[PDB]
Amino acid sequence: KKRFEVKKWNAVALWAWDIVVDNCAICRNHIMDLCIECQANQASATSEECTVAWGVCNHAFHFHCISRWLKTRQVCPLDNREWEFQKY
Amino acid sequence: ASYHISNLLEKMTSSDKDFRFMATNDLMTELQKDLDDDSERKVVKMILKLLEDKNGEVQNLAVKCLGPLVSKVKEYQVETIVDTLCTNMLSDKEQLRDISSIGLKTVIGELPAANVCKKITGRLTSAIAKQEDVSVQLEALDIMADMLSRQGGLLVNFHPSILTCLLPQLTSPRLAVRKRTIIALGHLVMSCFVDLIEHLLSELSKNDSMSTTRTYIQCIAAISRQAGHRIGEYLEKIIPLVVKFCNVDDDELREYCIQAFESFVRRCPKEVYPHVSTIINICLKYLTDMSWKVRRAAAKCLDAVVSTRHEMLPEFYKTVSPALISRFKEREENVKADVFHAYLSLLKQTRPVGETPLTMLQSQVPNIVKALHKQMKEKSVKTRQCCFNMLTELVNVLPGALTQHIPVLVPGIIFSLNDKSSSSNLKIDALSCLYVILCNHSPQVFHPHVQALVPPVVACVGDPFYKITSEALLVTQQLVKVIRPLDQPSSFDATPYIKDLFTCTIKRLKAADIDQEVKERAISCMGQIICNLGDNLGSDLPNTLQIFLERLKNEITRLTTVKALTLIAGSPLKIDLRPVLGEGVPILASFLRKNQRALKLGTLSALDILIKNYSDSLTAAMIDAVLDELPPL
Amino acid sequence: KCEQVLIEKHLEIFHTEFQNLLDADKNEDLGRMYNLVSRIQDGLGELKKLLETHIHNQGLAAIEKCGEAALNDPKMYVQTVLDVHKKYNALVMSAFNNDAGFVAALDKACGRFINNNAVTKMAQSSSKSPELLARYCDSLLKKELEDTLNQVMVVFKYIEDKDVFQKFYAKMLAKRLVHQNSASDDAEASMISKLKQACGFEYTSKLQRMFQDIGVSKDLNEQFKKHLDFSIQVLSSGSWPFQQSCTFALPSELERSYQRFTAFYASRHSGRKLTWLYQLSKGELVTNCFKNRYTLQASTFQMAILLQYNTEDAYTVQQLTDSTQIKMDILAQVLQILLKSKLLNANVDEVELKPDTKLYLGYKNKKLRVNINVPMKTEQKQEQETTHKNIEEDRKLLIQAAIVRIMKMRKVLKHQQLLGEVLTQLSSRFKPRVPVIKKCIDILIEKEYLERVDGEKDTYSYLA
Ligand SMILES: [Zn+2]
Ligand SMILES: [Zn+2]
Ligand SMILES: [Zn+2]
């Protein structure tokens, strides 16, 4: 039983596009869940290396999905420009 | 071939990130190893266009390739590349400015021609002028500093312009700009022509009359450090200014102390030492925060005084300098360490190549130990290590100094050794100091401390760390001689120490895959014990001696074993070695074949001493084998 | 002829002296001996080998002396390494006159005994040295000093693993930017300029991106405050190494700030939301019920837990869990810290936290304002291994990308050449292993990037 007040507060938040963060545009499955290529088979040795790849446009895309898409067309379908890797 | 370069250029604008990182790498590889004018122009244009891209990897590769590119190209290409880089440097894009600056720095580094340097210097002189932007100014200053550091022989007729353009930057509101321009001026001072130094010194002297701005003093110190032989002729006009300005209330004596130390280190010829000695002495004493680093600078200023000058040793001794140095031994660690270092430097300088310096130093010795006594109770390992180093240095410079202080210093050593928080370095330093004291003092002032020095040594012998074990073994070996010196008569019942000292030593005799240094130290200690206290040992004397034979086979401890045998053979005490003679002499004869001067001499001496001391027990068998190795010697 | 009678015949005798002159500091003797041996031809390799051996032995001894302390103390080890390096450099310059063949010996020796040492053996990994270097750099940067930065930069060249050091430095810089406790901007600018020459351009570009992102956060915050005791940073997830915040329910008093600002965002940006982070957030609360007014800083979880003390005396951990929505591990880690703070038995540390179990009227301190936000007991190690795993994954992905781009250009390449190209192209960053490069080819092959040629194995070709 005591009085506890607050004078000021400091917080940290991150901004990102909703349409891409809520669900990947290439693969319709959940980003945290396994991709379609990884979901089709689980005994494969490539099922543990599918992660989220970011870029300059702050878009989230699966590593395998973006790697396969980069084969024919290198411009990102969302902003229609050159995709670049920043982290994984 | 022409087609190769044509297809490389065609694939360079490929629009695929990986097809523009392979072509550039191939071009770099081809240029690195030992090309028409049109091809050169095309590749230069493509590289310049690619220098600005939307990817960092390709940009970095192009920047790297720019270096080797200028290594094999005509002058016009370099001129145009420099011109375009300088024009791009004026752009408002930070990325482009940084890329241009890095490329220009790489080009300057690649170079060891003259026209390119003149144009670059002119462009930097034009750009560095007072402007609202600061990033371009900093980049130009960095480029100029790098060029001056790399090249400082050419551009003789451009120094005045550079100095004039850089002078306004001194009063810049940004301290970083002031530091950068000071560094640039210091670097340029080496290049310069000679008439400019006088003008710069006069300008600085007339500008010294200013408000609270430390930039001028920093620039003076930088130029003095970069060139001391060219400023020694203007000390009479600089020293009074700093002396008068030292009276200010604001804490800014740090720069004066730093410049005094720099002048002392660099410029040896001068006669203004006593003028600033009193100022430094009074500065080191006052205290009232930001007041500790001023004390640190004042303390460090005396380092040059005590190190460089040596003919002035007696006037240091007679003055209150050492007295104050010893008195100020109960302060914070940062200044205490510097005081210890300064006094160590003074002691080192004391050793040379009415009263001599050694006699004067002894008179103050009683005032040091007491000052260090309290320092022995401090919980800081740094203070204890400094005290141990000071004691070691004092004992080394002159023996017989700490004769009436062993009773008051031994307890501190024991307390430090017994402390659990003591680190390995502190224990090693304490053991080294104890060994030095024992090896440079009369044995007659250590008998009462045997009971307090044997237990800790034995405890230190049983240490997993090998260096501490070696130090303990060395201390035990020294104590073996100190307690029972055979050179002079003694009267002290050391029998109670015969067991434990042996127990801690014999246990170390069995190496069993241990460090070579530990094996050598154990062998030496065992040999010394056998030579000195050979009669005290009972039935454990023969068997342990047999182990020495096992040390004569391996070459790791052959020299040490031979030396131990030689030392044991020659001693007043009568030690029975006959059981290991018949099996020992032949093995020694095998050491004369292998080419080893030191080993040959050692084995010859060992055989000679063994025969001289033990002649009744001899056999012609081993004698014949020994004689066989003489003809080839 | 004279040189053959006064120097040559006694070279061996001189050799044994060399070591005797290395144990004790005698610069004049070394200089004189070097001057004597210079006149002799092909008589300097042995001296260089002896010097290298002595340097290695001294370095090993120095590293072993401070054992069991350098693992968690990146200061003394770095200081000793720098002192030894500068001492040897000065000795070479003064005694050997900075000979061209001798500077290389010291460089190779340092490159040899810096990576491998007692610390490396204890840590079972060669990445401990860059980790300690990064920790030391962060300590210096976080609150006249330019000499240490130059020493670190020059000694850093001997480090073979640079990606780990770069990642740790980026993480430390991000942490310092998030929690504003930097010393000065001039030091950061100088460090960036110095790293520009050593590191590549991608790292500098990322750092500049982070700087501009924080600047945009700052000016957005100032514009928001002008439009209207509340400051929030808006940063980009792609350019900052931070993970998603776990589930958590906002308290009451802090709810208003979560709503209005959100509306202010709706009128400013569309098609994008904000992911508020609480593990890095902080606040401050004031209490007066005690004998004196206390002004204490805390983290969001701590204030949420405390703010449950109005209209109550004691609690059960489960109500706390179901009212605050915090995972059991983090809840226990916060609660044990609070108990250690003497703010909420025989003993607080290492005592089990049993789900069935109030504030004590105490906490008597002399200082009016007191900070209790401190790093957790074990979160440091967890961050260490998770960052190591992330770095390993990034290295594997980079190796895969390098192999793919190398094979794209060449329609058909041999297996042997391919492993030389990969090693030489990434040698500047790290030295990949050959057992490690093998897996990647298999994964690439498993993903239809490459085909071993039909006629024979160990030739790979690129098929789209
Ligand atoms: Zn997947
Ligand atoms: Zn996907
Ligand atoms: Zn995109």
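Sequence positions for chain A are given in Swiss-Prot numbering; the residues included correspond to 19-106, in order.
Per the header of the entry, the method used was electron microscopy, 3.2 Å.
From the backbone N, Cα and C atoms, a Cβ is placed for every residue, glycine too.
Feature annotations, courtesy of Swiss-Prot:
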- A:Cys42, A:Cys45, A:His80, A:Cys83: Zn(2+) 1 binding site (BINDING)
- A:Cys53 to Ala: Strong reduction in ligase activity; when associated with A-56 (MUTAGEN)
- A:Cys53, A:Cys56, A:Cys68, A:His82: Zn(2+) 2 binding site (BINDING)
- A:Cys56 to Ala: Strong reduction in ligase activity; when associated with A-53 (MUTAGEN)
- A:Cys75 to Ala: Strong reduction in ligase activity; when associated with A-77 (MUTAGEN)
- A:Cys75, A:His77, A:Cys94, A:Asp97: Zn(2+) 3 binding site (BINDING)
- A:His77 to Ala: Strong reduction in ligase activity; when associated with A-75 (MUTAGEN)
- A:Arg91 to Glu: Impairs UBE2R2 activation by neddylated Cul2-RING(FEM1C) complex (MUTAGEN)
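Taking only the Cα positions, the spacing between A:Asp97 (Zn(2+) 3 binding site) and A:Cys75 (mutagenesis position) is 8 angstrom. Taken residue by residue with DSSP, A:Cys83 (Zn(2+) 1 binding site) is part of a helix. For A:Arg91 (mutagenesis position), the nearest neighbour among the listed recorded positions (A:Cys42, A:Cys53, A:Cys68), judged by C-alpha distance, is A:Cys42.
When the recorded positions A:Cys45, A:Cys75, A:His80, A:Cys83 are compared by Cα distance to A:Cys68 (Zn(2+) 2 binding site), the shortest distance belongs to A:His80. Only A:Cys42, in sequence order, out of the recorded positions A:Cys42, A:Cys68, A:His77, A:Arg91, A:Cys94 have a CB under 6 Å from ligand 2. By the rule that a residue counts when its Cβ sits under 6 Å from some atom of ligand 3, the recorded positions A:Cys75, A:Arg91, A:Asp97 yield A:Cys75, A:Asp97.
In the three-state DSSP reading, A:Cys53 (mutagenesis position) counts as coil.
Same-chain residues with CB within 8 A of the center of the A:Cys42, A:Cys45, A:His80, A:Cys83 CB atoms, the Zn(2+) 1 site residues themselves not counted, are A:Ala43, A:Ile44, A:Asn47, A:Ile49, A:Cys53, A:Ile54, A:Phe79, A:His82, A:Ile84. In this structure, A:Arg91 (mutagenesis position) belongs to neither helix nor strand by DSSP; it is coil. Within 8 Å of the centroid defined by the CB atoms of A:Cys53, A:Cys56, A:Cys68, A:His82, the record's Zn(2+) 2 site, lie the Cβ atoms of A:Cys45, A:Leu52, A:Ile54, A:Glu55, A:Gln57, A:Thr64, A:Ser65, A:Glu67, A:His80, A:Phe81, A:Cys83, excluding the listed residues themselves. Proximity to ligand 1 at the level of Cβ atoms, with a cut-off under 6 angstroms, picks out A:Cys53 from the recorded positions A:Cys42, A:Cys53, A:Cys75. Counting only the Cα atoms, the space from A:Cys83 (Zn(2+) 1 binding site) to A:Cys94 (Zn(2+) 3 binding site) is about 12 angstrom. Shown in sequence order, A:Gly73, A:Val74, A:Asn76, A:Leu96, A:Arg99, A:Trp101 are the same-chain residues outside A:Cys75, A:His77, A:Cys94, A:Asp97 whose Cβ sits within 8 Å of the Cβ centre of the Zn(2+) 3 site. Comparing A:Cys94 (Zn(2+) 3 binding site) with A:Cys45 (Zn(2+) 1 binding site), their Cα atoms are 14 Å apart once rounded. In this structure, the CA atom of A:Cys75 (mutagenesis position) is 14 Å away from the CA atom of A:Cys42 (Zn(2+) 1 binding site). Within 10 Å of A:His77 (mutagenesis position), counting C-alpha to C-alpha distances, fall the following of the recorded positions A:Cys42, A:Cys45, A:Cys53, A:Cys56: A:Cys42. Sequence-distant contacts of A:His80 (Zn(2+) 1 binding site), defined by Cβ-Cβ distance under 8 angstroms and a gap of at least six in the same chain, are A:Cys42, A:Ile44, A:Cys45, A:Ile49, A:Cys53, A:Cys68, A:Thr69, A:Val70, A:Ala71. Counted within 10 Å of its Cβ, the other Cβ atoms near A:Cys53 (mutagenesis position) come to 20, all protein chains included.
Summarising the environment of A:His82 (Zn(2+) 2 binding site), the number of other Cβ atoms within 10 Å of its Cβ, over all protein chains shown, is 20.
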